[PDB]
Amino acid sequence: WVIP
Amino acid sequence: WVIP
Amino acid sequence: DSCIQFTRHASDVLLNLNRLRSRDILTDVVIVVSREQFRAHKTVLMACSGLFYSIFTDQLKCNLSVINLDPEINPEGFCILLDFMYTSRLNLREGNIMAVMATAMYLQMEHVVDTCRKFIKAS
Amino acid sequence: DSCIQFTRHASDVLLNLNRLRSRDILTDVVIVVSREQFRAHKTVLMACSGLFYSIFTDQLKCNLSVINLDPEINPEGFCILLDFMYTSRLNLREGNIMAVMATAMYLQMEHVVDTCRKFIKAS
Ligand SMILES: CN(C)c1ncc(Cl)c(Nc2ccc3c(c2)CC(=O)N3)n1
Ligand SMILES: CN(C)c1ncc(Cl)c(Nc2ccc3c(c2)CC(=O)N3)n1
Ligand SMILES: [Cl-]
Ligand SMILES: [Cl-]
């Protein structure tokens, strides 16, 4: 999971 | 396009 | 094999499937969550959820145009998860994280359950 | 928004859609190319091809279970492109590049046409  |  | 690969292909496919959903094109099922109704594509639901995968591989349920979820399921939690299915983006907030995790456990969306558990553990 | 994103989600969705294709699950169309028949999901075909997008948004053609391609279309070129649609992988070879480019131009798959033009220019 990432900060888009 | 890439070499997978 | 000796294949070449187009990096953005999967993302572009999902973006177009979400465009079809937004315009209600070739949607083939309505998911009923309490009073709320959500139109979707069975194939996308199966690709994202262990629960929908089981439902639509069933020789009788595969032909249903309406699926009613357990009355304990929260419509907002389902909406956030349906959006994630079609975008890879999860709107996880303090006020919705418990309903999102419970819905993801019911829908059998392992990666969402994992990030909810981690975010709850941090707080 | 304040969304988080699961990097592998789009790829995982496409992998599952290809698994459904391989098992012939919820396929809703057969594409006829000369003597050869290819089963697929209309939504995936639309998401990958400007030609299928136009066909299945048509108020009459949207309901057809069989689509016959132009007799000039090569079945192998179509097969390679259908595989690319469901995997992001293109089996581009010296012996098939002309048939693949011609099929991609007909199907309106701009990124495939672009890599074929570049590979031909190099040789
Ligand atoms: C497991 N399998 C062969 C498969 N093939 C096709 C599809 Cl559409 C599918 N989808 C599915 C099944 C289980 C789970 C998911 C999708 C997401 C998840 O967390 N569990 N799973
Ligand atoms: C253009 N548009 C709004 C849109 N919405 C939904 C879908 Cl499924 C779609 N697909 C499509 C259209 C044109 C092209 C492609 C897909 C691939 C391409 O090279 N051209 N295009
Ligand atoms: Cl997930
Ligand atoms: Cl393309």
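Following Swiss-Prot, chain C residues are numbered 6-128, in order.
How was it done? The header gives X-ray crystallography, 1.9 Å.
Note that Cβ sites are derived from N, Cα and C of the backbone, with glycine treated the same way.
What Swiss-Prot records for C:32-99 is domain 'BTB'.
In the three-state DSSP scheme, C:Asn21 (mutagenesis position) falls into the helix class. Over all protein chains present, the Cβ of C:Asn21 (mutagenesis position) has 16 other Cβ atoms lying within 10 Å. A mutagenesis experiment is reported in Swiss-Prot for this position, C:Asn21 to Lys, and the note states: Abolishes interaction with NCOR2 and HDAC2, no effect on interaction with CTBP1 and transcriptional autoinhibition; when associated with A-116 and 376-Q--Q-379.
In sequence order, C:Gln113 make up the list of same-chain residues 6 or more apart from C:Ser59 (mutagenesis position) whose Cβ falls under 8 Å from its Cβ. Swiss-Prot lists C:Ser59 to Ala among its mutagenesis entries, and the accompanying note reads: Abolished ubiquitination by the SCF(FBXL17) complex.
Here the Cβ of C:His116 (mutagenesis position) has 16 other Cβ atoms within 10 Å, regardless of which shown protein chain they belong to. In the three-state DSSP scheme, C:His116 (mutagenesis position) is classed as helix. According to Swiss-Prot, the mutagenesis experiment C:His116 to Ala carries the following note: Abolishes interaction with NCOR2 and HDAC2, no effect on interaction with CTBP1 and transcriptional autoinhibition; when associated with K-21 and 376-Q--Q-379.
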Among mutagenesis positions C:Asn21, C:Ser59, C:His116, close to ligand 2 by Cβ (under 6 Å) are C:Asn21
Taking only the CA atoms, the spacing between C:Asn21 (mutagenesis position) and C:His116 (mutagenesis position), expressed in whole angstrom, is 23
DSSP composition of the domain 'BTB' (C:32-99), residue counts helix/strand/coil, works out to 30 helix, 15 strand, 23 coil
Checking the mutagenesis positions C:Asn21, C:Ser59, C:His116 against ligand 3, those whose Cβ falls under 6 Å of one of its atoms come out as C:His116
